[PDB]
Amino acid sequence: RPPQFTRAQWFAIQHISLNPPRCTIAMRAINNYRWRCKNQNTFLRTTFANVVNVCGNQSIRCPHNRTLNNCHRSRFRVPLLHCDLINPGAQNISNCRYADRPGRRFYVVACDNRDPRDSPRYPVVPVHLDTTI
């Protein structure tokens, strides 16, 4: 969540991308938010709206929070991307390689209160991606 992108709008930036390029570069503009590299990421080929609408569906128990239900699983199967840090122990966004694996399924995103200056229409927005099922 850089000083240019919010916590949500920035989440979909790396967690969402209609046309997910080479995980190698696709992890550039994103990682640019921090100095370290990510251990995993999933870019769902869909618009933020299609994601925010999922936060209004029957919530369920999230994997990252076995004691909380602040997330919601996608109702309709959509084409998403699943990448992983193929460089275990490497902390260089310059030489940080990422794996690529296409797939069409749901997605577990943690929705939370957003700022009225970024998402006026949508009340809640995704800030984390557990996985894609």
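All residue numbers given for chain A refer to Swiss-Prot; the residues shown span 28-160 in order.
Method reported for this entry: solution NMR.
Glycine is treated like the rest: Cβ placed from N, Cα and C.
If you check Swiss-Prot, you get these features:
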type     : residues                : note
ACT_SITE : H42                     : active site, proton acceptor
ACT_SITE : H155                    : active site, proton donor
BINDING  : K65, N66, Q67, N68, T69 : substrate binding site
MUTAGEN  : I40 to A                : Loss of in vitro formation of amyloid-like aggregates
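This view paints the features noted in Swiss-Prot onto the structure.
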residue : record                    : DSSP (3 states)
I40     : mutagenesis position      : helix
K65     : substrate binding site    : coil
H155    : active site, proton donor : strand
Any idea what the Cα distance is from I40 (mutagenesis position) over to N66 (substrate binding site), rounded to a whole Å?
17
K65, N66, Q67, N68, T69 excluded, remaining Cβ within 8 Å of their centroid (substrate):
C110, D111, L112, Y125
Among all the protein chains here, how many other CB atoms are within 10 A of the CB of the residue listed as 'active site, proton donor'?
17
The residue listed as 'active site, proton donor': nearby recorded positions from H42, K65, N66, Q67, Cα cut-off 10 Å:
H42
Which number gives the other C-beta atoms within 10 angstroms of the C-beta of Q67 (substrate binding site), all protein chains shown included?
12
Which has the fewest other CB atoms in a 10 Å radius around its CB: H42, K65, the listed recorded positions?
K65
Spatial neighbours, same chain, of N66 (substrate binding site) - Cβ under 8 Å, 6+ residues apart:
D111, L112
CB neighbours of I40 (mutagenesis position) within 10 A?
19
